[PDB]
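Each remark here refers to the structure printed beneath this line.
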Amino acid sequence: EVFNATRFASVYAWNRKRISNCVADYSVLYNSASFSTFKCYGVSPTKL
Amino acid sequence: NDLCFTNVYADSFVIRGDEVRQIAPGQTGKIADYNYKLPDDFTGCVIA
Amino acid sequence: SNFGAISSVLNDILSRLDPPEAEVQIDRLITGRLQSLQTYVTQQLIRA
Ligand SMILES: *[C@@H]1O[C@H](CO)[C@@H](O)[C@H](O)[C@H]1NC(C)=O
């Protein structure tokens, strides 16, 4: 939902929330999303 | 045009067109995860 | 020292990056530690 959140406002609006205490099966990100671009400077998604 | 080759094989298919980035040696998504995968040490050309 | 790598302890680097990327980090660490060994050995020879 924070991805399904219709709140991506702007640059001088770049509210950032401390997401914490998740267990996110990041697979979701690179699997159940098809979220078009995924440049991941740093760690590889496979072991994310 | 100045080399002599061995075991040259081709591959043909049709894709939706946004996954034309997924035919690279090392990518993520349900085309290079479920359908077609290239080895990391690839030698050859992709033509689209 | 990380000799320009993103980290030092091999286990981590291995535990964060895919093999194709690992290549870069790994190689740099290798060169650094190899040079340290070489210097140590040469010094030992002289002192010998
Ligand atoms: C929320 O996003 C997902 C993809 O991330 C999409 O499948 C779904 O339809 C979206 N929900 C709504 C209400 O649009």
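Chain A residue numbers are taken from Swiss-Prot; in order, the displayed residues are 340-387.
Per deposition record, electron microscopy, 3.7 Å.
Cβ atoms here come from the backbone N, Cα and C positions, even for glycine.
The following features are taken from Swiss-Prot:
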{"type": "MUTAGEN", "residues": "A:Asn343 to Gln", "note": "Reduced viral infectivity"}
{"type": "VARIANT", "residues": "A:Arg346 to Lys", "note": "In strain: Mu/B.1.621"}
{"type": "VARIANT", "residues": "A:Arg346 to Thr", "note": "In strain: Omicron/BQ.1.1, Omicron/XBB.1.5, Omicron/EG.5.1"}
{"type": "VARIANT", "residues": "A:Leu368 to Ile", "note": "In strain: Omicron/XBB.1.5, Omicron/EG.5.1"}
{"type": "VARIANT", "residues": "A:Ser371 to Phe", "note": "In strain: Omicron/BA.2, Omicron/BA.2.12.1, Omicron/BA.2.75, Omicron/BA.4, Omicron/BA.5, Omicron/BQ.1.1, Omicron/XBB.1.5, Omicron/EG.5.1"}
{"type": "VARIANT", "residues": "A:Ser371 to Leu", "note": "In strain: Omicron/BA.1"}
{"type": "VARIANT", "residues": "A:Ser373 to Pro", "note": "In strain: Omicron/BA.1, Omicron/BA.2, Omicron/BA.2.12.1, Omicron/BA.2.75, Omicron/BA.4, Omicron/BA.5, Omicron/BQ.1.1, Omicron/XBB.1.5, Omicron/EG.5.1"}
{"type": "VARIANT", "residues": "A:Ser375 to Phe", "note": "In strain: Omicron/BA.1, Omicron/BA.2, Omicron/BA.2.12.1, Omicron/BA.2.75, Omicron/BA.4, Omicron/BA.5, Omicron/BQ.1.1, Omicron/XBB.1.5, Omicron/EG.5.1"}
{"type": "VARIANT", "residues": "A:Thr376 to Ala", "note": "In strain: Omicron/BA.2, Omicron/BA.2.12.1, Omicron/BA.4, Omicron/BA.5, Omicron/BQ.1.1, Omicron/XBB.1.5, Omicron/EG.5.1"}
For the recorded positions A:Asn343, A:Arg346, A:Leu368, A:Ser373, A:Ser375, A:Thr376, which ones lie near chain B, with a CB less than 8 A from one of its CB atoms? A:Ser373, A:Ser375
Tell me which recorded positions (A:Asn343, A:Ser371, A:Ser373) have a Cβ under 6 A from ligand 1; sequence order is fine. A:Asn343
Using C-alpha atoms only, work out the spacing between A:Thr376 (variant position) and A:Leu368 (variant position) and round it to an integer in Å. 11
Distance, A:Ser373 (variant position) to A:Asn343 (mutagenesis position) (CA atoms, angstrom): 13
Provide the three-state secondary structure of A:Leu368 (variant position) computed with DSSP. helix
For the variant positions listed here, A:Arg346, A:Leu368, A:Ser371, A:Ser375, which shows the highest count of neighbouring CB atoms within 10 A? A:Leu368
Return only the integer: C-alpha distance in Å from A:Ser373 (variant position) to A:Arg346 (variant position). 20
